[PDB]
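*Asks:* Quick one: the structure is below, and I'll ask about it shortly.
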Amino acid sequence: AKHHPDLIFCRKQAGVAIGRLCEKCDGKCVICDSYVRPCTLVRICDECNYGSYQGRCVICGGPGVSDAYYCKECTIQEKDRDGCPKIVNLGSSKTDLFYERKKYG
Amino acid sequence: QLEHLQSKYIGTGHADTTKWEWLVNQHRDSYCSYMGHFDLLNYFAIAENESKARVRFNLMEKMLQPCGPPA
Amino acid sequence: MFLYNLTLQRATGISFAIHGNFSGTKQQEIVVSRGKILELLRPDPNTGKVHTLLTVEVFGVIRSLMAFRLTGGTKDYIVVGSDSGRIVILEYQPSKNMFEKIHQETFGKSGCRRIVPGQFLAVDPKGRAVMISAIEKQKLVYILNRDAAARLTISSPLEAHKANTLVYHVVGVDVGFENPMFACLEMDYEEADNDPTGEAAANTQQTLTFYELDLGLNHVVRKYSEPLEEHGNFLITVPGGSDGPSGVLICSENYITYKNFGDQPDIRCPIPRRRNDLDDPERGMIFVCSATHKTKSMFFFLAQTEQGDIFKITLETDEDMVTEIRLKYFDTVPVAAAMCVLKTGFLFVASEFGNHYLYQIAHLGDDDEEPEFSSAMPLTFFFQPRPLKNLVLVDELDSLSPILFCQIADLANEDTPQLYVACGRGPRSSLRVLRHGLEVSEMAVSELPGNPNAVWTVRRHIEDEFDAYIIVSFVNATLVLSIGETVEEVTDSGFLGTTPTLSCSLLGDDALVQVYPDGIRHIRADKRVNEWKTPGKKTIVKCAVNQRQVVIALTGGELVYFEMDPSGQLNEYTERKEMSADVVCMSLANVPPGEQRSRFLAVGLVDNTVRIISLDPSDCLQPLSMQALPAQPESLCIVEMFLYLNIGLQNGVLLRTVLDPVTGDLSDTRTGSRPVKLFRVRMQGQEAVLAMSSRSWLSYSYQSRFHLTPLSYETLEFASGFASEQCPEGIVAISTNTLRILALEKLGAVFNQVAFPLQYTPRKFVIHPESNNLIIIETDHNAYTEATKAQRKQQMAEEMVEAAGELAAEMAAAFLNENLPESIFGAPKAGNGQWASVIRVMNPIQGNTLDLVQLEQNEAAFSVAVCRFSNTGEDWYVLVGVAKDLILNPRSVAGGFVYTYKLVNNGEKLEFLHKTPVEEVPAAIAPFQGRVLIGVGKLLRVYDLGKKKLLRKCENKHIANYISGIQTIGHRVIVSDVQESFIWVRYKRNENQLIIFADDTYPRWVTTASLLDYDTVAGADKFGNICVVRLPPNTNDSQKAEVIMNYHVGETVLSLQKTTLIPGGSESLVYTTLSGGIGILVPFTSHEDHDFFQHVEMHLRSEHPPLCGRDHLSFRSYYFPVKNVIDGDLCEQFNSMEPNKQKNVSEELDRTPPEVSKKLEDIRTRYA
Amino acid sequence: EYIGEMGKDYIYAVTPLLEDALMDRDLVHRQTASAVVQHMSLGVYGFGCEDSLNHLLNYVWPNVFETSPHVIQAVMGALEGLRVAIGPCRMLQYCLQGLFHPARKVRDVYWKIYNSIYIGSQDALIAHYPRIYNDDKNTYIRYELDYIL
RNA sequence: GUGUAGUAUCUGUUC
RNA sequence: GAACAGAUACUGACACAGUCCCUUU
Ligand SMILES: [Zn+2]
Ligand SMILES: [Zn+2]
Ligand SMILES: [Zn+2]
């Protein structure tokens, strides 16, 4: 998340839906990308969870197999009291990798 | 480029912020803090022989144009 | 250097009150929200004594509290909006007696923020949606739909954020089953900042817009826009649909407006005014609160004004239109911020300050003789107030919430430090005295010389509500009486009482058992004499009476077991017990409701050993277990509330033991050098115990709570109980050569109070060393002096006479004939810069005034302190600071004066001596070494007594702000700034110069301060923060100070003092707050206890979150991080936790819950 | 970061290393030192260890005048982590001096820091606000806090 | 081994 | 210290084979 300056969160009022995480994003903090002390749960806005977006990873958009939590540092800093952490940007790195794979097979 | 956090809030300053707007925002926030607290308002109620309603009314119609007229 | 936080009293200030059926039944209950404490209480129509039910701390600031019910349900759900960024919905479980969290939604950051919602809470009357709005730019709407599981659900919040807008008040509007509608006092300010010509505040009115809630499309948009011509403050809901038309009221200055959507034009009505008000005619009038008694027959709206007058608004409306609004005069009450009318005529008024009363409606006031008012009458309204006729006072609540000054000293002949608290505002101001114990009621006193030993009550029937026999026995005299409301000496008793009586019980229905040292006596209504004489000259010691079993004890331990068969004749077992000591006390278990006999038994011995014996015939009178005690036991008894046992010894100890053959816990406290004897007493229809000592101790059990509190009376030997209709609860105690009757009307658990009324609001008071008198000064804003009031009344009478009303105006004499009392009708006063000053001397023993001192209109008294001068003799001088034309909101003053008295006749007389001019009003008086320090504004002057006026010798000008307090120690002096924390000042002797050598770095709004040691200052803060600043021990005599402690209580503290509360205790830091709560700070003794408490608190912080979802660590670290302080409330919350979590935490800590409870209660017992 | 609340005892040993690191030798060392300070301050939060943390701010503060995004982000994170542990008064005092500097870039960076501290924990700021004397036209004095009982 | 951003350090010519 | 053009290093617990999350007159 922090490693990519081109990604912008939705930053909208949270609803009742629960964010989901895939296999390779199991124990990673959504905001600060940590691996220690999951404390609270992640809430996402309604429009980010509709139709094909149901049950998807918040970072990479993969299939949802694990829940999304917040670390203790984010709770202490009160950075969890914000909009939904869903990433709306498609990501330049993923598209470039896909196109390179297409060109070399 | 990552500055949207400071753009969706009320009272946030910027490069060309002068003294008047900062002071009036400070006064507004101070009045809101006075209204929110209970014992901080009880202190004012004891200090001057009025009631809670009169103090609340004075604070409500003192938030419009504090620190004098603009310039 | 680590302290512990403890609480003694609970906040009594009332801010919100909501009525409803929170238990789901048909009995109304009241929910009251304190500053940071949520309390639930209900009334009782049969008695009228209101008893608290639930009290839980929320650890946060509550800004709103509403209740609602679903469309079809019978339970009321509480919605609380606190300073946090989340909304919580609460529920009440009568069985669990605890609030249960239901739903929790977050919508922003925590704390009191301008744009964060939580201030105004809007709830639809039917209970289909809830709206929460912020001060600026933020509004939220929730839909509380219910599911098929008979529960409730919450949906996602909606968006209604208007840009750059202010909100005054939000209230729901009844629509009658269509889309809900909300109304608010919308206001715009964008053009205010766009006008540099200074024409923004003028011609800028507020509007009233309605917000729609479409359940279909699920969005909120602005619908209406109705600008007003006045400036309203708050709205009033009106029932709609079937009963009455839907609409809102517009409370304003001297006007009330009814508004509705559709074809309803605006209607105005002037506010009635009292006859010949004593206030400024140009002053406006507003409303403070209202009420809604939505009776099925008709609905009427209550109201209250600034002066405290209750009106009765009746809506005379057509089916679709409205004709006129009719007003009425109802009664007069003290100023209140929130009131609610209840069913069956009950009315609850929560006064802003002072005591809270609960009135009962006896007369409905249907078309009273006094004329009413209506909007149909063209052109002001006048009405003459009358004393309370419609309402009668039945019960009152004691609440010394507005504490302004606290002092601890011993003035009486006793050896207990009395607590003096100055509270109250205006005419209701009083000086209350707090003392540990219970209230004592005196009904009658009978003087019977002699040496009484014991007294018992025997009733002819097992469930009689009145006594039948009183065994008034002495050492060598016997007397028996009977109560018939004309108590005399009974004649047909025939008990043959010659020797002193040792036993009077009830074994059957009307069976009396008497014990004398030469045998055993049995008394029955019929001619049945089961009397057996003791063989030989041996004397029986005592017997163990009970409901169905009597066990006698003889010398040498040869106890005899007697069991009463249903036939009646006694029986003796075929076994006997023998011990090698004497028997002084016996214990018998209470009979079970179904079982005829019990099993537990206790026997006390002179050898300091107590044993448990099984009552079964298989092993009757056999040694089962062994237990040892330090001292010789005196008596033993078993009490219920599920039963607890207390062990009495020859010394002042009362061990707490659970029902168990094995030994239990050892919990004893101070209870002098007198034996403790257990005796059953009556306490609110429950089972309790009684103990005797140098001071009598009463122990009760309210919701499984134990508190060994004493009684506020002299030494007593024996006591009993008395139950009747006029006196449901009472205690009968026999004193030296006299008999006394006692009763406990109020609960009076701790800190009994006594009311001594004053004139104005007290500011400060001191205590004379030898005179032992309180010099109390008062000062009020916008007040009238008695001479000024008399002159103005004379001028008004002259004007009325000159009015020439046909010459034949008799109203001028009628008005002056009677004056309205200030304490019942309030104090009508007005002005802008009018002050007052009163100086009084009061005797602590009896609250009677000694001398009266009055000043001019523009004279204000601020500081008073008795002082002495070295150059003079033993004359005590009193100096009072006086201001001249002081106005509060703008800073502009002309000057001041300093008074000087003589204290003639050692404190019972005063006389004016002289004055002196000062540029600024003095701050405080600090006498030391025969020298008095005068603080004039930002300067610091040194003044010594002269011949005709005070003379100035030394001055210092280095304080950068206004000085609001000076504290002096035997060597140096500390000056309390208004913005800076502290400024250390050293006064040189050889050259007579004042210098500064120490100051702090963090500015603090310090109000009060105190010194704990030679280099420790316990400063305070205006907001509520408490900090201790200690100078480094390696400083010369810049040198910046350091902070060693920080804490946040959430309430403003205006008093600090480090003394000892209980005799033989330890130096504790007791403090009081303006809210009304009293707390103490206790330092730790050992590191093991410190780390155990720290671990307990750390576990409980994450295991037991607060009810309102507020971060406890962040709340305590509100302004500054907490340093070396442990919160005691979280630790004390251990008792009310669930058993499973208690077991889990006990296993985690490798301790037992009884051990944890004992460890927690050790600190409370030691330091209280 | 991993130790958490048990790192309060091991602050004395790392002070000389932090003292060496904060010197303007290379950007990587400064960034790593700022990260260390942020993590330690977040870990020791709530234990009243302000005495040791106050000294580090005097050397952390001069690391704000740089054009490298990585070091700027590290310094901002360190300041945000220290804010919850030391109190906003120190940073408010530091920012008040350079808030109205005649230059431009210093004003921008000071305003950014002030916005960062103003967004979070805004409630605990009214008490720490200073007193500014007013002119003859406008009023800049809050007389309500000068009330005396 | 490959790619995606940023930063720093040494050079051809010119102010 | 403003630039048109080259070479060498460092930082971000950064990423690396995805086959499918697909879609009308
Ligand atoms: Zn979203
Ligand atoms: Zn993923
Ligand atoms: Zn995190």
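The residue numbers of chain A are those assigned by Swiss-Prot, with the residues present covering 2-106 sequentially.
We read in the header that electron microscopy, 3.8 Å was used to get this structure.
Backbone N, Cα and C define each Cβ position, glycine as well.
Sharing the record's features from Swiss-Prot:
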- A:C11, A:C46, A:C49, A:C85: Zn(2+) 1 binding site (BINDING)
- A:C23, A:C26, A:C58, A:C61: Zn(2+) 2 binding site (BINDING)
- A:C30, A:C33, A:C72, A:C75: Zn(2+) 3 binding site (BINDING)
- A:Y36 to E, S or A: Alters the structure of the presumed branchpoint (BP) adenosine binding pocket within the splicing factor SF3B complex which may lead to decreased binding affinity and thus affect pre-mRNA splicing (MUTAGEN)
- A:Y36 to C: No apparent effect on cell growth, localization of SF3B1 protein or formation of nuclear speckles. Alters the structure of the presumed branchpoint (BP) adenosine binding pocket within the splicing factor SF3B complex which may lead to decreased binding affinity and thus affect pre-mRNA splicing (MUTAGEN)
*Asks:* Kindly assign A:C58 (Zn(2+) 2 binding site) to one of the three DSSP-derived states: helix, strand or coil.
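*Replies:* Going by the DSSP assignment, A:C58 (Zn(2+) 2 binding site) falls within a strand, counted as strand.
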*Asks:* Please check each of the binding-site residues A:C11, A:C26, A:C30, A:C33, A:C72, A:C75 and report the ones with a CB atom less than 6 Å from an atom of ligand 3, ordered along the sequence.
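*Replies:* The qualifying binding-site residues are A:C30, A:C33, A:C72, A:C75.
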*Asks:* Can you tell me which of the binding-site residues A:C11, A:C46, A:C49, A:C85 is spatially closest to A:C72 (Zn(2+) 3 binding site)? Compare CA atoms only.
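*Replies:* Its closest listed neighbour, by Cα, is A:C85.
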*Asks:* Going by Cα-Cα distance, pick out whichever of the binding-site residues A:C23, A:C26, A:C30, A:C46, A:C58 is nearest to A:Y36 (mutagenesis position).
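*Replies:* The answer is A:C30.
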*Asks:* List the other residues in this chain whose Cβ sits within 8 Å of the Cβ centroid of the Zn(2+) 2 site residues A:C23, A:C26, A:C58, A:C61, in sequence order.
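*Replies:* The answer, listed by sequence position, is A:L22, A:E24, A:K25, A:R57, A:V59, A:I60, A:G62, A:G63, A:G65.
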*Asks:* Work through the binding-site residues one by one (A:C26, A:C33, A:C58, A:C72, A:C75) and point out the residue whose CB has the fewest other CB atoms within 10 angstroms.
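*Replies:* Per-residue Cβ counts within 10 Å for the binding-site residues A:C26, A:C33, A:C58, A:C72, A:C75 bottom out at A:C33.
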*Asks:* List the residues of the same chain that sit at least 6 positions away from A:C11 (Zn(2+) 1 binding site) in sequence and have their Cβ under 8 Å from its Cβ, in sequence order, or write 'none'.
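*Replies:* Sequence-distant Cβ neighbours: A:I45, A:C46, A:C49, A:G84, A:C85, A:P86, A:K87, A:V89.
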*Asks:* Can you tell me which of these binding-site residues sit near ligand 1, meaning the Cβ is under 6 Å from at least one of its atoms: A:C11, A:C26, A:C46, A:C58, A:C85?
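*Replies:* From A:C11, A:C26, A:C46, A:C58, A:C85, counting a Cβ under 6 Å from ligand 1 as near, the near ones are A:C11, A:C46, A:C85.
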*Asks:* Using CB atoms and a 10 A radius, I'd like the single residue among the binding-site residues A:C23, A:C46, A:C61, A:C85 with the highest neighbour count.
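*Replies:* Output for this query is A:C85.
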*Asks:* Beyond A:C11, A:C46, A:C49, A:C85, what residues of that chain have CB atoms within 8 A of the centre of the Zn(2+) 1 site's CB atoms?
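*Replies:* Result: A:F10, A:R12, A:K13, A:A15, A:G16, A:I45, A:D47, A:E48, A:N50, A:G84, A:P86, A:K87.
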*Asks:* Beyond A:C30, A:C33, A:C72, A:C75, what residues of that chain have CB atoms within 8 A of the centre of the Zn(2+) 3 site's CB atoms?
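*Replies:* Here the non-site neighbours turn out to be A:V31, A:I32, A:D34, A:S35, A:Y71, A:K73, A:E74, A:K80.
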*Asks:* Can you give me the Cα-Cα distance between A:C75 (Zn(2+) 3 binding site) and A:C23 (Zn(2+) 2 binding site) in Å, rounded to a whole number?
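*Replies:* If we compare the Cα positions of A:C75 (Zn(2+) 3 binding site) and A:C23 (Zn(2+) 2 binding site), the gap is 21 Å.
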*Asks:* What does DSSP say about A:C75 (Zn(2+) 3 binding site): helix, strand or coil?
*Replies:* helix
*Asks:* From the Cα of A:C26 (Zn(2+) 2 binding site) across to the Cα of A:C33 (Zn(2+) 3 binding site), what is the distance in angstrom?
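*Replies:* Rounded to the nearest whole number, the Cα-Cα distance is 13 Å.
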*Asks:* If you skip the near sequence neighbours and keep only those at least six away, which residues in the chain come within under 8 angstroms of A:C30 (Zn(2+) 3 binding site), Cβ to Cβ?
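*Replies:* Spatial neighbours, sequence-distant, of A:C30 (Zn(2+) 3 binding site): A:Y36, A:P39, A:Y70, A:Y71, A:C72, A:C75.
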*Asks:* With a 10 Å radius around each C-beta, find which of these recorded positions (A:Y36, A:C49) has the fewest other C-beta atoms nearby.
*Replies:* A:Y36
